[PDB]
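The next block holds one structure in the form of structure tokens; read it before the comments.
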Amino acid sequence: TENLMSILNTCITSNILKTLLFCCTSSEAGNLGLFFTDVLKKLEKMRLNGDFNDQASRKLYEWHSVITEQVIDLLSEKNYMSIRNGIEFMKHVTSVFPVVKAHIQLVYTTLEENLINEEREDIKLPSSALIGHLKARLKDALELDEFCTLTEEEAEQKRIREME
Amino acid sequence: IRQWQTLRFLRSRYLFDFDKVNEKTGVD
Amino acid sequence: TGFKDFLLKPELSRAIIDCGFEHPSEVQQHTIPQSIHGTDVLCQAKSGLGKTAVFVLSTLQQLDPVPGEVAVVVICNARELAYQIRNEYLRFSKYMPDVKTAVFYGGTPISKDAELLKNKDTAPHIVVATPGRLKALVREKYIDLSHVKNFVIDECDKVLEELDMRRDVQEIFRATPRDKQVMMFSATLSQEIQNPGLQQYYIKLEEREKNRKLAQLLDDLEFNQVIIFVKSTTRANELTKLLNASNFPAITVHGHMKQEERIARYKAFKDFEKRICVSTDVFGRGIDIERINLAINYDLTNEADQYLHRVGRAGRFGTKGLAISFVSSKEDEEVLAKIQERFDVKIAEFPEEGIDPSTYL
């Protein structure tokens, strides 16, 4: 478990995914997407089986956030290769991405560029839909540690004001 | 395209020295 | 395999892939994603853009086969269109063995329909029908619709404008569960009707030389298929008899003939069974045939729109072709002069030496 967590942390972070998804071809991107789908499905099942609760909560959420940042960054570039690659990779990985609803909203906003029409644009549209259709995601299980609890309290106060 | 070819060729030797690319000329 | 972006069942995906479908049209990608969730749909589109495939794929997605339970009912306006919808259901359900489909239309003994509905080997989960026959089955309790989840109405405009058809469809609608999926599809929904590259040439000659001229042209030009446009049924049938006498396999289609033989010969020539077909303006619009590469206008039409409709049978979807026309009277030259001004096309006179074959392939 120790060495496994260390290896996965060295792979996820260090900013390798972003360029390695630029370099490879289409089918190579599909394959790497399948690999990430498998590893994340197994990790999430391990988490939801309660086995990892001590500190794996914070580290797992950090991994999810770093992967979300990397994809949101690479998905925004002018080239054609990066766009087609990101589209294929997400078309593979989006099947299991029950992260915080904030993350799904962030990916939906980043994919909602809708620039001049093309083939990439036609492909991006079904990849902006069929992922917002999740709309079932958990956000409380993450943590309350940081001052973010105060921001949640302020948002709750704003919602209470709205209720009137 | 030149960056694409150089990257395809360097994927085996020095993978972890890839953060420097960042949609720009190969940072040596 | 664009339907693989739809996230459907794999056997259904294979049944679509073996159907030649590779890239969805606009209406499919715009309607199927939302119809899969069970929402009512009211669709208007241009004819022949794959409107059947939308709800066919939808109902083949949402169905979980229950033995002896009819959940999907489609109502159409004709018996041949009903046969076509059941054929579509069959070509869509190749890789789905447990689901069973059936069709109901007039002209058949009602007792045979009843006994096939009672048979477990033919107990259908998907039923396509005409509203009158299926009404006669529900009102006699020959079919049970107490568990219907999907109700499709194709060509709903004519279904709701005709009084008998709307009454029948409403009798079928009131015998179904109220919490069902509802879909209507038609190419024409007026405002009055739950939370829904072609080469063009011509020949100026006299009548008495036509018969020998084609016998030369149909001899020298290199062709896949040839179509012959005529202005009359008698001349067309005569020319077909003579052409078949000329060791040239040819078929004829036009009016003044029973519809059965028309459908038969139309389907036969569609399948590359013979290489020559002759027809009047009955096929002036709507027909879709790919392999036609050489067209001969035996007799010109009266207006330019009809001539462009004729030439539209060649060069399908921006492909290459060759067209050659006959001019034998004053109004022929008149329409020939009018077509260029409207369509901005120079229909040059056909040279005697022949044209390069690669200029139309």
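Shown for chain C, in order and in Swiss-Prot numbering: 62-254, 263-265, 280-444.
The header says electron microscopy, 3.4 Å.
Note: Cβ is positioned from N, Cα and C throughout, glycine not excepted.
While the structure shown retains the original residue, Swiss-Prot records the mutagenesis experiment C:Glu83 to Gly with this note: In SUB2-1; no growth at 16 and 37 degrees Celsius; when associated with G-22; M-142 and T-146. Positions annotated as ATP binding site by Swiss-Prot: C:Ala106, C:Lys107, C:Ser108, C:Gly109, C:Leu110, C:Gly111, C:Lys112, C:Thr113. One mutagenesis experiment named in Swiss-Prot is C:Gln122 to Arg, and its note says In SUB2-201; no growth at 37 degrees Celsius; when associated with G-173 and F-403. Here the residue is the original one, while Swiss-Prot reports the published mutagenesis C:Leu142 to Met with the comment In SUB2-1; no growth at 16 and 37 degrees Celsius; when associated with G-22; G-83 and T-146. C:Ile146 to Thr appears in Swiss-Prot as a mutagenesis experiment; the accompanying note says: In SUB2-1; no growth at 16 and 37 degrees Celsius; when associated with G-22; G-83 and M-142. Where Swiss-Prot documents C:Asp174 to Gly as a mutagenesis experiment, the accompanying text is: In SUB2-100; no growth at 37 degrees Celsius. Here Swiss-Prot flags C:280-441 as domain 'Helicase C-terminal'. Swiss-Prot gives this note for the published mutagenesis C:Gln308 to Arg: In SUB2-5; no growth at 16 degrees Celsius. In Swiss-Prot, a mutagenesis experiment is listed as C:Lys403 to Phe, annotated with the note In SUB2-201; no growth at 37 degrees Celsius; when associated with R-122 and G-173.
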Fewest other Cβ atoms within 10 Å: which of the recorded positions C:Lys107, C:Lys112, C:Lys403 wins that one? Let me know.
C:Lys107
For C:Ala106 (ATP binding site), identify the closest of the mutagenesis positions C:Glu83, C:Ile146, C:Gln308, judging by Cα separation.
C:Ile146
Taking the mean position of the Cβ atoms of C:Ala106, C:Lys107, C:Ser108, C:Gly109, C:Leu110, C:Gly111, C:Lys112, C:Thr113 as the ATP site, which residues outside that list, in the same chain, have a Cβ no more than 8 Å away, listed in sequence order?
C:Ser86, C:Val88, C:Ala248
Other CB atoms within 10 A, centred on C:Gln308 (mutagenesis position)
18
Could you state the CA-to-CA distance between C:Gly111 (ATP binding site) and C:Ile146 (mutagenesis position) to the nearest Å?
12
Compare the C-alpha of C:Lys107 (ATP binding site) with the C-alpha of each of the mutagenesis positions C:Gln122, C:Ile146, C:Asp174, C:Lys403, and give the closest one.
C:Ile146
For the mutagenesis positions listed here (C:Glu83, C:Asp174), which one has the lowest count of neighbouring CB atoms within 10 Å of its own CB?
C:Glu83
Which one is closest to C:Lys112 (ATP binding site) in space, judged by CA to CA distance, out of the mutagenesis positions C:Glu83, C:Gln122, C:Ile146?
C:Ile146
Roughly how many Å lie between the Cα atoms of C:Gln308 (mutagenesis position) and C:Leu110 (ATP binding site), rounded to a whole value?
25
Of all the binding-site residues here, C:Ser108, C:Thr113, which one's CB has the most other CB atoms within 10 A?
C:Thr113
